[PDB]
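Chemist: Structure incoming, see below.
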There are 2 protein chains.
Amino acid sequence: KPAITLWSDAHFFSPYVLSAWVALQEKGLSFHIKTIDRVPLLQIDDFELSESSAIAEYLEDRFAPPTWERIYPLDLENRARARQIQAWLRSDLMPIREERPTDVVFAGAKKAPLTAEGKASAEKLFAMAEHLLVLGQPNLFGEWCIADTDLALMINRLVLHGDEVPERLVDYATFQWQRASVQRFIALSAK
Amino acid sequence: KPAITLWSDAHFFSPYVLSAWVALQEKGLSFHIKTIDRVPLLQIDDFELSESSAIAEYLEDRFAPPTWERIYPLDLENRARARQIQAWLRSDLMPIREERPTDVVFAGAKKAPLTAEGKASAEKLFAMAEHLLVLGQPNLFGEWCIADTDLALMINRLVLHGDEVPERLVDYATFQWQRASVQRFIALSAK
Ligand SMILES: [Ca+2]
Ligand SMILES: [Ca+2]
Ligand SMILES: [Ca+2]
Ligand SMILES: [Ca+2]
């Protein structure tokens, strides 16, 4: 057993800490979570690693399927689209991220009506997501992968705030939020 | 031979198009570059893919070493740090990116003195990079990998503008800029 520590924000609100948490939980790895009042930071023995998608990728490389459970798609094109989704969510949609921060997700916080920039960003999210999920599949690529969780978090910034969201995306994001690993993270801030 | 197209901005200034270009060139893949007046976009036969790090990752998965040349480190911890670097550069340092856009790199454009936010961001870059390159190695992990190119681009936003940059980082970024693949991209906009 390697010693594993995941560093979180004190509120357990970071969506990137959520992402790293889910990667760890879905691998079934034993770890301690610690808070800082720079996150997430993974420590495994004498190795340290930051950036939540790099952390998931490392866990998948090091604790490789089929011995440990898989968190990236096996098919290379599905795998590429998973990475595309992770990268896009971290590089785009800044208005949603700024106008709907994750206290809306984890603490029921209410914020202001969307700006013009916020609405345009929300419509871009909806168009992309509807395309990604055009088969109406519960998980992006059939079986769940880490990108489902990240995408659902982004959609839930709107869904859980009460903003109007196409029904199929509500259904997707709500189903993803029932994921056990996600529910276990939510519990950290519920009390 | 699959049909490969890479879509670039019309000026060949995108640092993300540069990154995807370098991944393609360093794999030794045959491709056409096309411009749009959403980039980079990779097309390979009937598959499409966006986000420059996802594109490199796909190329490494699909055109796998040792048959094709390697663009990510073999060691899993070095590989993780490469991904950490790629992810960090795309998610942080926004002031450098905004105050030193890549026309400074590819067209010798001159911009304004750094803001207070810009200087703080530059010092963060310098501290991280000096740490990453503390052995004074020409490439981050010994052998070159795609993260060297991305990191050098970020440093060169400052170096090529004339901003003051620690000598070891100047030396690093200048050496990386001599990479044949990078020189081939530069040629696109030189004329
Ligand atoms: Ca499984
Ligand atoms: Ca396939
Ligand atoms: Ca080589
Ligand atoms: Ca190692």
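Residue numbering for chain A follows Swiss-Prot, covering 3-39, 58-211 in order.
So how was this one determined? The header says X-ray crystallography, 1.9 Å.
Cβ coordinates are placed from backbone N, Cα and C, and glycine is handled just like the others.
According to Swiss-Prot, the protein has these features:
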type	residues	note
MUTAGEN	A:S10 to A	Nearly no effect on GSH transferase activity
MUTAGEN	A:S16 to G	2% of wild-type GSH transferase activity
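Can you tell me where each of these features sits in the structure?
Modeler: Within the same chain, residues at least 6 positions away in sequence whose Cβ sits under 8 Å from that of A:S10 (mutagenesis position) are A:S16, A:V19, A:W23, A:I35, A:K36, A:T37, A:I38, A:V59, A:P60, A:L208.
A coil conformation is recorded for A:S16 (mutagenesis position) in the three-state DSSP classification, outside any helix or strand.
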Chemist: Let me know the whole-Å distance spanning the Cα atoms of A:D39 and A:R58; 18 residues are not modelled in that stretch.
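Modeler: Distance between the Cα of A:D39 and the Cα of A:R58: 11 Å.
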